[PDB]
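A.B. asks: This is the structure, below, for whatever I ask next.
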Amino acid sequence: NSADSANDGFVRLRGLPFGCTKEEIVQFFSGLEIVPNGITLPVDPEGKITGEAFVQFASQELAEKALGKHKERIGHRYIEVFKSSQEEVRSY
RNA sequence: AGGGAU
């Protein structure tokens, strides 16, 4: 066993450069894969991201591989890879 | 508009 509150490829990002998007999350996980339109980016009234995001990797197995990117960097800043579930990304 | 240990 490796989880107790999730069983899907859903995950969460934080530490984002306030300018990262689907294209930066996917290059950050370019050694991995993500499902089509599987990324979401909450924003403020200003239309700028809250500093965190949500994704759906290819099933719960891919999400667990992406956890190796915890505290890893996107190019000049470090990122985090908390887990998630549909109940945090159902904004679809 | 920060980090937050998650």
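We number chain A the way Swiss-Prot does; in order, the residues shown are 103-194.
Going by what the header records, the deposited coordinates were determined by solution NMR.
Placement of Cβ uses the backbone N, Cα and C atoms for every residue, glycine included.
Pulled the feature table from Swiss-Prot, pasting it below:
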- A:111-188: domain 'RRM 2' (DOMAIN)
- A:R116 to A: Decreases affinity for RNA oligonucleotide 100-fold (MUTAGEN)
- A:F120 to A: Little disruption of binding RNA. Decreases affinity for RNA oligonucleotide 100-fold. Abrogates RNA-binding; when associated with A-180 (MUTAGEN)
- A:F156 to A: Drastically effects folding of RRM2 (MUTAGEN)
- A:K173 to A: Minimal effect on affinity for RNA oligonucleotide (MUTAGEN)
- A:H178 to A: Little disruption of binding RNA (MUTAGEN)
- A:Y180 to A: Decreases affinity for RNA oligonucleotide 10-fold. Abrogates RNA-binding; when associated with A-120 (MUTAGEN)
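Give me the structural setting of these features: burial, nearby parts and distances.
C.D. replies: In the three-state DSSP classification, A:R116 (mutagenesis position) falls within a strand.
The Cβ neighbour count for A:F120 (mutagenesis position), using a 10 Å radius over every protein chain in view, is 10.
Other Cβ atoms within 10 Å of the Cβ of A:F156 (mutagenesis position) number 22 in total over all chains. According to DSSP, A:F156 (mutagenesis position) sits within a strand segment.
Summarising the environment of A:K173 (mutagenesis position), the number of other Cβ atoms within 10 Å of its Cβ, over all protein chains shown, is 9. DSSP assigns A:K173 (mutagenesis position) to coil in the three-state reduction, outside any helix or strand.
Counting every protein chain shown, the Cβ of A:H178 (mutagenesis position) has 6 other Cβ atoms within 10 Å.
Under the DSSP three-state reduction, A:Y180 (mutagenesis position) is assigned to strand.
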A.B. asks: Provide the number of Cβ atoms within 10 Å of the Cβ of A:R116 (mutagenesis position), excluding the reference atom itself.
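C.D. replies: Step by step: centre on the Cβ of A:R116 (mutagenesis position), count other Cβ atoms within 10 Å, giving 12.
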A.B. asks: Return only the integer: C-alpha distance in Å from A:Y180 (mutagenesis position) to A:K173 (mutagenesis position).
C.D. replies: 5
A.B. asks: What's the CA to CA span in angstrom from A:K173 (mutagenesis position) over to A:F120 (mutagenesis position)?
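C.D. replies: Spelling it out, the Cα of A:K173 (mutagenesis position) and the Cα of A:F120 (mutagenesis position) are 16 Å apart.
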